[PDB]
Amino acid sequence: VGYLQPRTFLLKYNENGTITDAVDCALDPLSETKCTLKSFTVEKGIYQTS
Amino acid sequence: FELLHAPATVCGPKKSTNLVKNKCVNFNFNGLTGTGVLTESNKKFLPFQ
């Protein structure tokens, strides 16, 4: 039994519209970086969060 | 009543016509209008969408 909480997810659709990956934001410092860039590959360097 | 939030099931006194393809005529599906050529598409959708 679990309760749903309002979070931020980045849905990744394939060639058929099936959700195969979802990255949750507002949890880890690495996940917050991918939330702004809206991508899955983050290069090296310093970035801004909030 | 809401607008553009659920599939058509009420509508009003508007009779449906035929379907013409390969033409840049107007169309209307569940209240949503527009202008474009209705062609073929290899991609498929979902039954609950």
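Going by Swiss-Prot, the residues shown for chain B are 515-563, listed in order.
Header lists the method as electron microscopy, 4.4 Å.
Keep in mind that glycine also has a Cβ here, set from the backbone N, Cα and C atoms.
Record features, source Swiss-Prot:
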MUTAGEN   B:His519 to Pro  Increased resistance to human covalescent sera neutralization
VARIANT   B:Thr547 to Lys  In strain: Omicron/BA.1
C-beta crowding around B:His519 (mutagenesis position), within 10 angstroms: 6
Local Cβ density at B:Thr547 (variant position) - other Cβ atoms counted within 10 Å: 8
